[PDB]
Amino acid sequence: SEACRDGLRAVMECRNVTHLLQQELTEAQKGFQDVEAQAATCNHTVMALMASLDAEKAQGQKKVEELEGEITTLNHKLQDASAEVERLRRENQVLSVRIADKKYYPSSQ
Amino acid sequence: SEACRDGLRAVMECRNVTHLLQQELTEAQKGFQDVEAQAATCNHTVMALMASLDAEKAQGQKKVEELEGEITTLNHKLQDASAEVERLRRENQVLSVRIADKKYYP
Amino acid sequence: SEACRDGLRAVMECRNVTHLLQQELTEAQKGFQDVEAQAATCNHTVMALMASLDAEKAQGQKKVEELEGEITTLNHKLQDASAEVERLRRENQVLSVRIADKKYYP
Amino acid sequence: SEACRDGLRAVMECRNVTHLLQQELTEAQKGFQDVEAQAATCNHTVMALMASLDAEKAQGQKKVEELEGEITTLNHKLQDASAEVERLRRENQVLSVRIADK
């Protein structure tokens, strides 16, 4: 009678509250799916970057490797020149003394 | 009243069901919190890597700059040597003709 | 595999031995060249000396030939003078006795 | 597999190339053996010629010095004779006039 009116109230409140619960669950659901999404994104970025880091180091050690390649070449070419210079100076010194020493030349008397 | 026994049951199911709801919500809560942690980890890794990438490029370029610095120095020193050799080459030939011909007319 | 380690190990050595080969070749190269230069020098000296030897013989012969030319000329001139003196020697002594003996009776 | 065929192919080329290297080194070796000899020859020629040059100059000088020695001696003897002739030629002329005046 009176207690029945109040029960029907209590049930009526529940009835609407569970509607709200259903709405809030969908938010939560969306939320996990977007956290899910955001996590897949981040995960693929970390892949992308690790890849680039390796690609940079690879190319990097390459450039350096390329230049030491040149440097040694240049040290070689420097070697040959430096050696050629030494041997000419000494062969030019012999020729200049041999000219000085006119015992190579006939007397003019 | 038979319908009263059934009402009391319908309510009894609700009351037990909401117990289960409360238990599932805690899982869900835990779930968001763990995902929270995993996301902070990933986020700090991406920081760590962006830092290394910059650190690698930095070191990479300076080093390269450093070596082209050497190469051009070597090209210079090669220039002077190569030029010194040529002059000698001529002075050598001049000296040698100055002996063959400084005795054709002795 | 194991055989793969040894192939790589073997190939890596080949790398190293041919490095040594390259170094030894450069020595050899330098060797042929330093010798090339020294040989051209010697060769031009022999030219120089052959030239001087001919220049000396040339100057030697001619000058000497020139001086014996003079010496004989001088022997000739000495011949005429020495002969002219002998004849003067005679004329004179006759004249001096003549005046001595032309005062002696006259 | 495929990379194995190419490794072997690479090594097989090296094998043959080093055969060619060995052949070229022998040429080079022979080459130096020619050059060593030719150099000793040239070096002994230069010795020979420097010796002759000195021998020529030696013979050349002393001889010349010897002959100018004679030439000056001959000039001296020519001096005395030439002077003696001048003296006599006049003494003659004096004697012959003193004959004229006696």
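Residue numbering for chain C follows Swiss-Prot, covering 50-155 in order.
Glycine residues also receive a Cβ, built from the backbone N, Cα and C atoms like all the rest.
Taking a C-beta cut-off of under 8 angstroms and a sequence separation of 6 or more, C:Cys53 (mutagenesis position) has no same-chain neighbours. Listed in Swiss-Prot is the mutagenesis experiment C:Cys53 to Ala, annotated as follows: Prevents homodimerization and inhibition of SARS-CoV, HCoV-229E, and HIV-1 viral particles production ex vivo; when associated with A-63 and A-91.
Taking Cβ-Cβ distances under 8 Å and a sequence gap of 6 or more within the same chain, C:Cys63 (mutagenesis position) has no neighbours at all. The annotation that Swiss-Prot gives for the mutagenesis experiment C:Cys63 to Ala reads: Prevents homodimerization and inhibition of SARS-CoV, HCoV-229E, and HIV-1 viral particles production ex vivo; when associated with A-53 and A-91.
While the structure shown retains the original residue, Swiss-Prot records the mutagenesis experiment C:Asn65 to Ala with this note: Loss of glycosylation site. A 10 Å cutoff on Cβ-Cβ distances gives C:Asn65 (mutagenesis position) a total of 9 other Cβ atoms nearby, all chains included.
C:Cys91 (mutagenesis position) falls within a helix when secondary structure is assigned with DSSP. Mutagenesis annotation in Swiss-Prot: C:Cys91 to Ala, described as Prevents homodimerization and inhibition of SARS-CoV, HCoV-229E, and HIV-1 viral particles production ex vivo; when associated with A-53 and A-63; the structure shown retains the original residue.
Long-range neighbours of C:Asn92 (mutagenesis position) (same chain, six or more residues apart, CB within less than 8 Å of its CB): none. Swiss-Prot documents C:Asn92 to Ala as a published mutagenesis change and attaches the note Loss of glycosylation site. Impairs anti-viral activity.
With a 10 A radius on its CB, C:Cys91 (mutagenesis position) counts 18 other CB atoms from all the protein chains.
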